[PDB]
Amino acid sequence: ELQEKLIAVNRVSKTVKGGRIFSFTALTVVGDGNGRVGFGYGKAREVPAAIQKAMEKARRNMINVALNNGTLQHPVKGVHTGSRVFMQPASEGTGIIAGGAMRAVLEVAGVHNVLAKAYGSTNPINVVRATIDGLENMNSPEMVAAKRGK
Amino acid sequence: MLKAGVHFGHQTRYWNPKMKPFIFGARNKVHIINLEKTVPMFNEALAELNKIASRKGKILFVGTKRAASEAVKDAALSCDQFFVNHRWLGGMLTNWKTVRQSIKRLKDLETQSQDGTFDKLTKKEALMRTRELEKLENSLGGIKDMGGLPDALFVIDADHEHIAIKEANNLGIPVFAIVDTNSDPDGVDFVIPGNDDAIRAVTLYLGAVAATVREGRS
Amino acid sequence: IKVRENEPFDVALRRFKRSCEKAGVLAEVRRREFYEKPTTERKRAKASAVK
RNA sequence: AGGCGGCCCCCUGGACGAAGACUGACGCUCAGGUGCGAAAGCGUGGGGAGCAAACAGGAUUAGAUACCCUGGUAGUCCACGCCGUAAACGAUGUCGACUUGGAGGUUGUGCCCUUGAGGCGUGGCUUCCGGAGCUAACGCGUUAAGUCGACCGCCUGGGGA
RNA sequence: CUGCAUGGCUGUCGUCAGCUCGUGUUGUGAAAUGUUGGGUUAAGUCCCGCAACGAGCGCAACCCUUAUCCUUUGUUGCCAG
RNA sequence: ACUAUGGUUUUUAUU
């Protein structure tokens, strides 16, 4: 069965005549627990309905990840604007690790063995775009058997 | 297909450097496509359109400009197709779940026109609903029974309708475009190099799909 | 500066002002301007025939 | 680099070209050194029409040792030295190579009835837009803030300094 | 005694023409769009048009009142014969 | 014609 996870929710406000009005902006992930993951971002009134508004996109967006023996076949970068993340594989044991936005993406795909670092902006709404750019940058999962010799 | 439609090139640069694989040697700076890089290339894509028609996929014909704005709704209409002759109302693919209320409006104004519900000696109220109906006909009249979204898009000018080509790329919808030397192919999914105005080119592929949406299968 | 032309009279008409270059009618300047218009209107669109 | 400007005849560094020839890595940057000034100022004497800090008055204002107006000294200029500082700004440190485009100039040189409002090549420069690339976003864009390399200085929150 | 504890009541911008609910798109995002523009109105008026398009609250309407003709009906009203 | 200056402090924001 599929799994849903929150990363963060933040208050967002507009100043008006006689006071102030506010909404929430939420960031979520959806994954299969075996190697497929997607993310949602959205803004609405009340936390649970801002989470529901972010899930509108997470019910469409997905990347399938290339894996070799339960972990990464190579180290890789992920890029979006000022977010410049790096990923590298770990051995069977400890391996997760990483900040609240990067850790959520690794959790919901079962990839609990990657030494993920931000090496740029940690901003949750942009480090997610760089993380999923890195999952799209992954080369095909049997490449060592094709790359041997000539 | 084989040759015909002999032409001498129009305008200079007025170009996109991406078009190197399609252009002939230019004289007096006037630029032209090479007939041997384009006619076999769109004949090779005419089969790709015939396969979508053999799967009964619904094709949208877009011709919002003077050379195609009559032919888009006549040159293949004998084989039944869906069309846009000037405007989309806008967001027609990504906001369809709202834009369907103007299809509901066209259905109401037509079920009124078809029975004379506003045909009276009170003329200003009859013209009120006549003008609003005949204004909806110009944007939604060629798509009112398409039952959902297209399965393929065919567009006369990719520089003009670029906002709806951005919708088609987001939704994974195929885009066939007769891109001009001064256009750009990055939003196009089936590139079939042509023109948007002047000659002897803008209705050429249109005149060929008029049979390949009837022959097959189809 | 020219204008050395021998007319004993002031004329009740515009002959050289407000209509040709440096505004009005031709070479208009300021009085609110628009910047998306040159990237919105390129080819006609009307005049053939409205009637 | 700062900047350079009436014309005429000179003195004179650099750069660019065509055919040849002679060298044979002679290529880049550089710790500390060693050197350039726009304007204003000084050291010493000349030169002194505009102009003009200060000085000397008027106006304005409740006040005006300022604005503004009326006069005006240093100074501006020339020689032989000092001052070394600026939006010195294109807010872009310095050497080379690599790169799809549009539009406009400046100047050599090769071949052509220049039977062409020059044209097609080949060299050196130079300006406004624009796509790939860069980037916090603005800005840069073949003369890049791009791309790949070599080198020298400085910064680590601000106030206090 | 406290609207520096409040439910209600209320002044007023102002009859001013403007404001919400959603969905899409653009933007790193706050934010923008549309609600900006061109005519023109008391008025988002009435048309035109652009990446913005629907459904609501306003504007406008509903209900009330009047100039003249025709009709129905007349006392404790009217008065031409 | 033109038209000087403004002493101290100032939202709950939850899941």
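Numbering of chain A is taken from Swiss-Prot, so the residues present carry the numbers 10-159, in order.
Backbone N, Cα and C atoms are what each Cβ position is placed from, and that goes for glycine too.
As recorded in Swiss-Prot, the features of this protein are as follows:
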type    : residues    : note
DOMAIN  : A:11-74     : domain 'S5 DRBM'
VARIANT : A:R20 to L  : In strain: SPCR9; spectinomycin resistant. Not a ram mutation
VARIANT : A:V21 to E  : In strain: SPCR7; spectinomycin resistant. Not a ram mutation
VARIANT : A:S22 to P  : In strain: SPCR13 and SPCR15; spectinomycin resistant. Not a ram mutation
VARIANT : A:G104 to R : In strain: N-660; suppresses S12 streptomycin dependence
VARIANT : A:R112 to L : In strain: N-421 and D-1023; suppresses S12 streptomycin-dependence
VARIANT : A:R112 to G : In strain: NEA-314; neamycin resistant
VARIANT : A:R112 to S : In strain: NEA-319; neamycin resistant
VARIANT : A:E151 to S : In strain: B
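Locations of recorded Swiss-Prot features on the structure.
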residue : record           : Cβ contacts under 8 Å, 6 or more apart
A:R20   : variant position : A:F31, A:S32, A:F33
A:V21   : variant position : A:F31, A:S32, A:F33, A:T34, A:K52
A:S22   : variant position : A:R29, A:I30, A:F31, A:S32
A:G104  : variant position : A:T80, A:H121, A:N122, A:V123, A:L124
A:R112  : variant position : A:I105, A:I106, A:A125
A:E151  : variant position : A:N77
Exercise. Could you break down the residues of the domain 'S5 DRBM' (A:11-74) into DSSP helix, strand and coil, giving a count for each?
Key: 12 helix, 38 strand, 14 coil
